[PDB]
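Remarks on the structure that follows.
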Amino acid sequence: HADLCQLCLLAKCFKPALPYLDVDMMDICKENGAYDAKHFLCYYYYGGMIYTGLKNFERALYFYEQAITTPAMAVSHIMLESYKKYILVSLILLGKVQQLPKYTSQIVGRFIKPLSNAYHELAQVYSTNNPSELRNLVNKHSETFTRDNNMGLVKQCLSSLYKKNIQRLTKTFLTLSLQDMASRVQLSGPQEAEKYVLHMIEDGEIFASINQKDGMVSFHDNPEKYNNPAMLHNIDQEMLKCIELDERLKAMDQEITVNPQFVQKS
Amino acid sequence: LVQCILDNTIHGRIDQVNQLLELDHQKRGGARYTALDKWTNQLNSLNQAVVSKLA
Amino acid sequence: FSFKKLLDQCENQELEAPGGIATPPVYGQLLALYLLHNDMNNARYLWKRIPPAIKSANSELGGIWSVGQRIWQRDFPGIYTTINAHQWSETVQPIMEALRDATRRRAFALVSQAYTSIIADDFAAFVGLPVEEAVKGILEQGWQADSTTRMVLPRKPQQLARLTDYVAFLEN
Amino acid sequence: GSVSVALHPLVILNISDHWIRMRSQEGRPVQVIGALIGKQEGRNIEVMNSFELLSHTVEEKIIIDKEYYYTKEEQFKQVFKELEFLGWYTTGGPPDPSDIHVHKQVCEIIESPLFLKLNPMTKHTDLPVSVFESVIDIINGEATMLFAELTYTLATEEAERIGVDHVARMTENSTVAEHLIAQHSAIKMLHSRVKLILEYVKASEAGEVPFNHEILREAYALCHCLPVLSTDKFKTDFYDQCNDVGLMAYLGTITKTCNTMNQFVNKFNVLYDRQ
Amino acid sequence: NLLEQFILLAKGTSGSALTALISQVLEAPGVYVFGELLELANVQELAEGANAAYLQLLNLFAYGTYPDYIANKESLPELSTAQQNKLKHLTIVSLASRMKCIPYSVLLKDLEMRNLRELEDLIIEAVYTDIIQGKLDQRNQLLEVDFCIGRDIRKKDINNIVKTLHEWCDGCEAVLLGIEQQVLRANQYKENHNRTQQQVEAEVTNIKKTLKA
Amino acid sequence: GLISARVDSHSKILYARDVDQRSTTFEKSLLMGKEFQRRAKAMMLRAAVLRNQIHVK
Amino acid sequence: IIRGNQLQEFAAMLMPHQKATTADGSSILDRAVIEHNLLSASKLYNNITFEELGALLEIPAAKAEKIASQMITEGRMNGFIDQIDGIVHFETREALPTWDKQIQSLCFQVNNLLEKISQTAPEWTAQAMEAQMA
Amino acid sequence: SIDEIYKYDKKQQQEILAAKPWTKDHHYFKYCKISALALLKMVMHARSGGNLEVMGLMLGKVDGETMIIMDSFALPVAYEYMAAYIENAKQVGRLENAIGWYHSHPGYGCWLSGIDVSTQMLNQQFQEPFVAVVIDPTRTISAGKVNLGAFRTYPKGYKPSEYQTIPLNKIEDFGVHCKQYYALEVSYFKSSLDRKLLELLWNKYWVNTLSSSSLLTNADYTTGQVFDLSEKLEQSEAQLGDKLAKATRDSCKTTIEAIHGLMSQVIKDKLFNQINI
Ligand SMILES: [Zn+2]
């Protein structure tokens, strides 16, 4: 799986690897003791970068998290780079760096974290919701980000800050002028604000409309009434996922009960 | 009206732009969703406890 | 319906090759098909996947990427401008015509949803039609237009078997 | 109503429990005698809770042990202010001369006595028909009174309805099946009624039965009423209810999955990491 | 029903004498289904002669509605004020059978009313006669019909009664068949699950037997 | 969160916001289910790396 | 709803003190009959406008709303008044509860029609259902 | 043929009464088997008083850990009338003796009051087999399901939630007298044979079933069940960091009831609405 992802990565053919990345792995082939943590880290690092190139930040963040949470006692380069890209993806998909699980090895927070300092201060500037400060830190640490080869992910953080600021306007305004909005999100122009808002509507990130008669943007916070039959279909799709998850959980503990090693110690 | 509303003797709100007083003949027995909110909140903490039992 | 198989057959042809490099004609077909379905992530990586020797030898690949570059930046007037700016080969001509028409429905849905009032001059650029034509088109669909202001005002016009599965799971 | 007799379902359960208790106590089934009380409104029967009235069943003759009933009268009058003696019940098949003798004895107490003959050994679908009471036929010479069966009704109150529903099959055979069998029976009887109405309509169309201008008009009205609530508000409310139940199922499938995951991790912690 | 006594008085009368009695039937309150009277040979004898128009009036009051009277107003005799109101009431019954939410605009069209007040007054008095039960809705301009009586029948819609009842019977059978399938599927699920937990328990105890050797 | 309202900066009117309990309950319950499914599938992979004894030396 | 065409007679047997005016041009007799008409109209209406309420009860708009609000706040009449659109809402059905009672009425019609069939043709009815199930 | 609940065996009853196995362990009785007649008469008497309160005795026997009830008779009411009516138990020909008392709570939940628990303490102290039934008429009428109240109490000076619907008034009495009694699992028994055959009178209704109007009849009951499940799950979580099994069972039953109501609604919609479209 790691080799297939790496081949799909160097050739920039990300689609053939999708069927092998959309399944949640259950149990790991020991291959007569030839399987080590390097193969586990590489699969969840290359696979996470495959999803990043496809703008699938929900599963890319999941893949990076698995690599970090791998138990370890020595510093691994794959786990270091996965930590760096974990911050950037969580800054794009979410507005903040998602907290790692408790079972993360103590080495990650004591060695890997000090080696990733440019990305940590980038998150702190991201929390101030001020794009001009963010661009200053990007230029200051340009060599660090380009050396790590993740140039473009950081630039996506700059663009996502504007979207995050615009989404905050929906929490306070029903109607905002394009000029007034551009002064709050520092887009420097009503024409730029119109293009930024229109792209968000096209992508579905925002619920708004543009009125060129008055030069105003109206936020229509009416996502769904949870009444249509399509909502019923969505509910049973999630219910089936939980049922299948429960079936696997019940089956694997039934393997424990029939284990000769088990019930001997119980 | 403002004094009565602030004193909770009149259950309603004032629409200033239309010079209106809309009363509160609404808010039926929607406590089912409130109960579902507590069910969801308890379940949210329950998953974390089970996954993070000891390590 | 026929567009489903065509995209898959070109992807498979690139996967297995006699020497690891695919034919120049199938490269343009794959790039055009990616633009038709608005799959810009794979189209961009396909451009880097094309070897430089093939890209320099065949000028058609450079032209087709120009159309995709406009779509990447969402430059709607440039999508129609570059499509008609150059002449394409016959094997990709019908699908590129479908790309131009597909862009037209994208603009129509975008204006109908993201706009409550759009000026006629900018609205014509989105659809790709001349300004006078776009004036006549809207009334046929019921959209209101106002004179002396040149402004368009668009507006958008086995349960039982499943249920017993839920109970059986819960009661074991 | 034509004869105004209204039995309550509590009386039938009382007689059944009496018969079963006596059968278990004495080993074999034994005839039992009772006393139906109720409210009389001139032309109304309205039987209600019945009491034992054991009396005697000695050899082939029934003795007048009605003094015990007289003592029970003031006892039941303390808890039933508006209830009075109406008749008596028995367990068996067709009426017998012994039933005639006991009825003659009962007419000494009350002027208008009934005679319920709940049959427990029946093996046919419709319920045993309660009471065969009579107006007493008189002829020159011996009275030789018989019983002229008249119809009965099963009027019941809300508390009785809820109790009967609880005793009936409701919630090894799983709860889905128990819940669905009740619906199956109700739909089956509704389907039988509608099918027989359709058969009558077809018979009138062909010509087997005389053409009644009013039955077919009522049938046409019934057909016209068939699409019940087909409004857009009804559909919205139905979809809202369905979505609410779907969410309530999701919350609880999640709970079951959490429970099974907890069991799995409990079994996993004592198999691999022994600490 | 009030029509029973009217039938007796017209068992022998024919011609102009019968026609005068027919007008009384069409004006008598509480009579809305003139089916048994129509089947009499005395009434059907009026087809031949100058009373053919009067027979069509009885057919109009049995199966037809007010718009039918408007179209054929010239041929039919003059109608009294009470008769016109009865025809309007029967028109509401016909509309109620088709739909249970009659728009105000539809009712105004057939009943030939100029204003909304007259239409609602007619509906209110139609509820009083108990032919139709329902409630008026001014905001939505609807008449929510809960129950309407069955109008006269003909020997052409009896097949429609059979078709509707057959569809209901088939729908009931489909529901019953589906319920039986779900009952056996749920029972199979319960017995398959119970077998699995018995196999695990047997295996655990069998292992314990081997260990305690 | 001290004021539950939205500002209409065209006519300069402060409109009080009335949240919908039904919509809010549904969206937070589905979000909880999605988070729970992700957490469960992540830990069931962790059980594989713990059972197989996978670690970095 | 009692109209003015059936109330002139009743005023004849009224005692003279019962014909007094209530300082509004309306006698006592035609004050409890417009309240009665308003309460009775609440059962034939889901909602009525002020103008049409006064076109049915006379007293067009000045006191039609006043009487409607006076009956409420006293428990005599159930409903609420929206003064902006001028509509008095009396009582509405919640769709689903109406569905159950309409089903019950449909089932009652089947039972009532069943009795009619047995009454007319007892011989034909008896042999029908026994072979129907088998 | 099962049955075997009847045929009162005098020798076994005297043996189990003389053995007194519940003196050693306080949690001996856990299951209460009410009869069909017992429920019918109890609910009829409870509803035959409206908002007023009724009370009577209930006759039955004891088998192992289960207490079986076969019959129940009402009482006129504290004066001499009740004591005079008590003689009915030994006056009629019946071998079931007396096992407990039932009393109704018209609108006050199903818990046991302080005077109720004191009377139960006295009755248990001097009449060893005794149970208290606290059924509620208003709740079973409104929700359409019967709620049971078998609430045997603890002994004096000894130390070792479900229908919490009392809004304001009597909830204070609930809190103080809560650990003084423990509920009993109610498991109904049908004698089969005659009563199973005669239960076809329920099928005669066929209309309340076809138009049940569920999911709104007992909406408050389900909201209360979810409210109880919330802190049941919170207690399970607190213990975890087996109450989780009990919380899962309660969630399963509530969800099963909801899905049963939805299934009935779907069946009704298919039967009636989807015809003549
Ligand atoms: Zn009490």
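The residues of chain H that appear here are 24-100, 113-195, 201-281, 298-333 by Swiss-Prot count, in order.
For this deposited structure, the header notes the method as electron microscopy, 3.0 Å.
Backbone N, Cα and C define each Cβ position, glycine as well.
For the mutagenesis of H:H138 to Q, Swiss-Prot gives this note: Abolishes ability to deneddylate cullins, without affecting the 'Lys-63'-specific deubiquitination associated with the COP9 signalosome complex. The structure shown keeps the original residue. In this structure, H:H138 (mutagenesis position) is part of a beta strand by DSSP. Sequence-distant contacts of H:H138 (mutagenesis position), defined by Cβ-Cβ distance under 8 angstroms and a gap of at least six in the same chain, are H:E76, H:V77, H:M78, H:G79, H:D151, H:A167, H:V168, H:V169.
The Zn(2+) binding site annotation in Swiss-Prot covers H:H138, H:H140, H:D151, and the record cites sequence analysis as its basis. Just so you know, the Cβ of H:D151 (Zn(2+) binding site) picks up 21 other Cβ atoms within 10 Å once every protein chain is counted.
Long-range Cβ neighbours of H:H140 (Zn(2+) binding site) (same chain, at least 6 residues apart, Cβ-Cβ under 8 Å): H:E76, H:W146, H:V169, H:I170, H:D171, H:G184. Residues H:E76, H:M78, H:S139, H:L147, H:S148, H:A167, H:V169, H:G184 surround the recorded Zn(2+) site, their Cβ atoms falling within 8 Å of the Cβ centroid of H:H138, H:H140, H:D151, which are themselves excluded. Secondary structure from DSSP puts H:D151 (Zn(2+) binding site) in a helix.
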